[PDB]
Amino acid sequence: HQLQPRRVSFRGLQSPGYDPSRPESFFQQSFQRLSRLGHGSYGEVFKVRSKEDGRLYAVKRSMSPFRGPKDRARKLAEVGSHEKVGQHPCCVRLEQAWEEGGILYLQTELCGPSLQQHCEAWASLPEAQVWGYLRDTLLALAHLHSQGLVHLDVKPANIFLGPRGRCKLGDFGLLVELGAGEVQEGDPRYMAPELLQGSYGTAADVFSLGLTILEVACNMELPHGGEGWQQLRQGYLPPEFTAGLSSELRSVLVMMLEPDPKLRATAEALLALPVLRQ
Ligand SMILES: Cc1ccc(O)c(C)c1-c1cc(-c2ccnc(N3CC[C@@H](N)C3)c2)cc(C(N)=O)c1N
């Protein structure tokens, strides 16, 4: 026998068309699986339609049952972090989460391709689009920081194309609160230099978003270490990466890539620039 699905929430499961008497899972009974959006060691993401309301969503499920109470605690923690983010037009919105059969499910709004996928199936993007992605993801960071939260893995793969040129930031598994809480290793290509010393704060996201946007704007791989990695963290843009970048975009990126986090521009300061108006 199998225990009924349980809602996972850190704030305070039954749905139309779900029958506990029937053997198959809440996920099998309550959704129509339409396509697979992604698969990895983190599990799988599916595009689904909900039987409850008839609308499209995405559902991420973990790959293997919990191995022990700590493994379970650490996986469920993602839901608590995501709930702290809440509703914001530039953040992937969690609808509900649940556990069944030792598997964790997160149901969110359905978003488009990641910025990474969008780039791969474009070369270098029109700068007008890049400005939109930068602005939207800056709004997301201002929102996170207002909640005392820092995303420690801002990267092209974690930003999803919404409606009409809009970007939403997601994957809040590596969110920390301003103690910190347990966290995994962010992608070294986009890592703020102060994180080498374990120092973090709202500035670390801004730096990562700077290299995220640099990468999508120039369509070149960033170094994961060695001299190239250091030379992106000196306070200038290496010419290697700047071919075809406008003077306007270059200047905003260099504000975001300031190595001293005390000097680095805040999301709100960047959003107040005339170039990022509206
Ligand atoms: C379901 C879910 C729950 C919580 C959450 O925060 C997010 C973002 C999602 C979510 C994830 C994905 C997706 C697709 C392919 N690869 C990845 N990953 C690659 C590695 C990892 N970092 C990110 C993620 C797509 C969508 C979407 N298109 O609607 C989506 N809403």
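Quick note: numbers on chain A are straight from Swiss-Prot, i.e. 75-86, 92-201, 203-258, 262-361, in order.
According to its header, this structure was worked out by X-ray crystallography, 1.8 Å.
The backbone N, Cα and C atoms fix where each Cβ goes, and this holds for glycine too.
Applying an 8 A CB threshold to same-chain residues 6+ apart, the list for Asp233 (active site, proton acceptor) reads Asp251, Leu254, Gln267, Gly269, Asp270, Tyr273, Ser291. Annotation comment: Swiss-Prot describes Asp233 as active site, proton acceptor, evidence class sequence analysis.
For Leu116, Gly117, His118, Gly119, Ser120, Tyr121, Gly122, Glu123, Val124, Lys139, the entry in Swiss-Prot reads ATP binding site, with the evidence type sequence analysis. If you take the C-beta of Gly122 (ATP binding site) and look for same-chain residues 6 or more apart in sequence within under 8 angstroms, you find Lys139, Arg140, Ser141, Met142.
The Mg(2+) 1 binding site annotation in Swiss-Prot covers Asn238, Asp251. For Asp251 (mutagenesis position), the number of other Cβ atoms no farther than 10 Å from its own Cβ, over all displayed protein chains, is 21. In three-state terms derived from DSSP, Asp251 (mutagenesis position) belongs to neither a helical nor a strand segment and is classed as coil.
Note: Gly253 (Mg(2+) 2 binding site) has non-local neighbours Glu157, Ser160, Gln267, i.e. same-chain residues 6+ apart with C-beta under 8 A of its own C-beta. The annotation Mg(2+) 2 binding site is assigned in Swiss-Prot to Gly253.
While the structure shown retains the original residue, Swiss-Prot records the mutagenesis experiment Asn238 to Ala with this note: Loss of kinase activity. Note on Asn238 (mutagenesis position): other Cβ atoms within 10 Å of its Cβ, all shown chains, come to 25.
Looking at Swiss-Prot, you'll find the mutagenesis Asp251 to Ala noted as follows: Loss of kinase activity.
Taking a Cβ distance under 6 Å to any atom of ligand 1 as the criterion, the recorded positions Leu116, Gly122, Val124, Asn238, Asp251 reduce to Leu116, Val124, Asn238, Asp251.
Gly86 and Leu92 flank a stretch of 5 residues with no modelled atoms, and their CA atoms are separated by 14 Å. Excluding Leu116, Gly117, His118, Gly119, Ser120, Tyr121, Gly122, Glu123, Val124, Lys139, which define the ATP site, the same chain contributes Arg140, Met142 within 8 Å (Cβ to the Cβ centroid), listed in sequence order. The full span of the recorded ATP binding residues, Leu116, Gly117, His118, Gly119, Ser120, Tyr121, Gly122, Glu123, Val124, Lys139, taken as their largest Cα to Cα distance, is 14 Å. For the gap of 3 residues left open between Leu258 and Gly262, the distance from one Cα atom to the other is 7 Å.
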